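One structure is given below, encoded as structure tokens.
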Protein chains: 2
Amino acid sequence: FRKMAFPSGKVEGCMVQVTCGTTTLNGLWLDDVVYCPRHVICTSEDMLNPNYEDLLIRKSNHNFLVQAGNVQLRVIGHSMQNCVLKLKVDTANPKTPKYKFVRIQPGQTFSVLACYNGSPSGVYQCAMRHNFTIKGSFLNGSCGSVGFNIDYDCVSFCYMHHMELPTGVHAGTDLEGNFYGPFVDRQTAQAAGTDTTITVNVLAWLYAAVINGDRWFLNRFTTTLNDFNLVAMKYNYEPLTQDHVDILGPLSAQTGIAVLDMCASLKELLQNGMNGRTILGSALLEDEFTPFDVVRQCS
Amino acid sequence: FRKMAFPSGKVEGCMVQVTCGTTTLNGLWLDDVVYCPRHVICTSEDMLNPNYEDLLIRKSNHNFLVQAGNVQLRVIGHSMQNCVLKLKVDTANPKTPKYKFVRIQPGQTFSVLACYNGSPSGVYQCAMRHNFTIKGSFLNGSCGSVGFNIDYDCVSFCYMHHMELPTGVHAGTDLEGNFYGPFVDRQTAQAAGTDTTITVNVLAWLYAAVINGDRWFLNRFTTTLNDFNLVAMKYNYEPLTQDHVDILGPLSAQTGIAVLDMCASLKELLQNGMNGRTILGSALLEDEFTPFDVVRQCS
Ligand SMILES: Cn1cnc(Cn2c(=O)nc(Nc3cc4cn(C)nc4cc3Cl)n(Cc3cc(F)c(F)cc3F)c2=O)n1
Ligand SMILES: Cn1cnc(Cn2c(=O)nc(Nc3cc4cn(C)nc4cc3Cl)n(Cc3cc(F)c(F)cc3F)c2=O)n1
């Protein structure tokens, strides 16, 4: 098992650079609109405690430099939606894919196209942690890089990168400009909430093991969901939601192992450990493969 | 710090489907030639023990169906170069990138674009191992997927996927059709040579751990190159050369940790184990990052 990103071509053709004075970052060009973090309108002095409403009134269309490669896209309108800037440009992107804007739940994975100065650099899979941060790999100049999933040629954009936290994890918004988690777009020290293990994904990893014939940890017990959630919290595992139980449906049907029976097996592993035994050739439980990721790799 | 692949868009526009009878796999369309594994000309009976020159002489151009998306390309010529079939087509691929064909050395990494029926499915980083296998993520229908590196807009193709060995590792050729390793393109069980660990890559990754703030494995011991290499060989690690030491120069400069001091750290890890601790979230010693991979992602 390894982390597999979606092919990035449909997103590469949408990346542009957006510059305001000397502040520069990445934006996303879809039809005739460029979406980017509103942080671009900040001078160095504004980044600590920006007054975004005040900073925008000073700005006119001709203050925004938008470039696809070295080709300038003239801005003909600008607005602010939550923490994203929307720049209307005079050219509709001929490479615009079929796309949606989605807001993802914690545990869900997505592909990140890391970009610098509008130029795509690399692609990798990330998971949204339950404290609404991601353990990404980002350098300076990456602000505005996006995260996405692809279903049947349709790109669902779910993340726009804004900042690095002191602990080295990363925080950002959806493509409507709403932050994931309790963060704000200022250059101030903000702490990630305490992280938890992503229970739904650990359960998917256990189903993956079963599919590949590694099933020693299957015990003879069952549990209720309420009983399991209360126990899981004592081991810094996330409580399961009703949506979590349902996205485990396909793996449960494939293996014939009821979701609640697998929760009982996981509860046993938490209360007693693994005793030098491995699962999928590993002594650590993996929590960054979703049920969908598992089916992608197994079938 | 993460395993990061190159953006795949320049390769996506070159993937097509090749079909001969009921046998089908992926091909690479560059200018007016489609490159694909010659295994495509085998029926299920042929696959077990194929005489390829005999099989190819009995084929005509119209025995080859090539589809790019929904568009059918007409084959107007064919030839075989080692294990690679070259189909001349009546249309040049307008999305052909600047490209080269290169044969890589063990320890070097590349990006894989996994494809099924000519449609790209995922992208991830792999390394050529010392026994000329790769630990990929490939399912049925992935034959003909390619591996590549991207250097300022030029795609250097280095791998064409052929088969999965009974241990689950993968084997393939360069784009001139020569296998990496002692394998042949026939459906028979094939084992690889002993899998020696890429020592210079493990050292690069330990330097990545330091650069990313993890230092528990460092120590005050010292070692000579030969004394380290004695322990390395004992543990089936590749001997470290002065060229490897030189290549690690920039990382030792950045961290102030001498290369032979990092060797002392690795020697203890090999002799004592990790004591349940982890490095960069991994419970085992990672050997699929090159010094350049670490430099590029950390800077
Ligand atoms: C190491 N790292 C990992 N992720 C990041 C993301 N990131 C970023 O790329 N840039 C940021 N500040 C800027 C500085 C600029 C200097 N010039 C010339 N232009 C610049 C543009 C930007 Cl955006 N930041 C900091 C940051 C960005 C925000 F959007 C925000 F709301 C708060 C912040 F503190 C940053 O985190 N760097
Ligand atoms: C599980 N896995 C991981 N990697 C692979 C790659 N792979 C593959 O995709 N296909 C193969 N055999 C074929 C069967 C076909 C059935 N039809 C209808 N069409 C087919 C086309 C192919 Cl290529 N193989 C096996 C294989 C492929 C070779 F190129 C070879 F030289 C020897 C082999 F044993 C395969 O490994 N599968």
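So for chain A, numbering is Swiss-Prot's, and the shown residues are 3266-3564, in order.
Heads up, header says this was done by X-ray crystallography, 1.7 Å.
Just so you know, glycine gets a Cβ as well, placed from its N, Cα and C.
DSSP assigns A:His3304 (active site, for 3CL-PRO activity) to a helical segment in the three-state reduction. The number of other CB atoms found within 10 A of the CB of A:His3304 (active site, for 3CL-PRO activity), across every protein chain shown, is 23. If you look up Swiss-Prot, you'll see A:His3304 (among others) marked as active site, for 3CL-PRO activity, on the strength of experimental evidence.
DSSP assigns A:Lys3353 (variant position) to a strand segment in the three-state reduction. Among the sequence features in Swiss-Prot, the natural variant A:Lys3353 to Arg is noted as follows: In strain: Beta/B.1.351.
Residues or ranges marked as active site, for 3CL-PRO activity by Swiss-Prot on the basis of experimental evidence: A:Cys3408 (among others). DSSP assigns A:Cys3408 (active site, for 3CL-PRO activity) to coil, not to a helix or a strand.
For the natural variant A:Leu3468 to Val, the note given by Swiss-Prot reads: In strain: Zeta/P.2. A:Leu3468 (variant position) falls within a helical segment according to DSSP. All protein chains considered, the CB of A:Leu3468 (variant position) has 26 other CB atoms within 10 Å.
Counting every protein chain shown, 25 other Cβ atoms lie within 10 Å of the Cβ of A:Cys3408 (active site, for 3CL-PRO activity). Taking a Cβ cut-off of under 6 Å from any atom of ligand 2, none of the recorded positions A:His3304, A:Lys3353, A:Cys3408, A:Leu3468 qualifies. Here A:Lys3353 (variant position) is positioned 17 angstrom away from A:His3304 (active site, for 3CL-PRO activity), judged by their C-alpha atoms. Proximity of the recorded positions (A:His3304, A:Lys3353, A:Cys3408, A:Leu3468) to ligand 1: a Cβ under 6 Å from the molecule is found for A:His3304, A:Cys3408.
In this structure the C-alpha atoms belonging to A:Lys3353 (variant position) and A:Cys3408 (active site, for 3CL-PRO activity) are separated by 20 Å.
Around A:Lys3353 (variant position), taking its Cβ as the centre, 15 other Cβ atoms fall within 10 Å, counting all chains.
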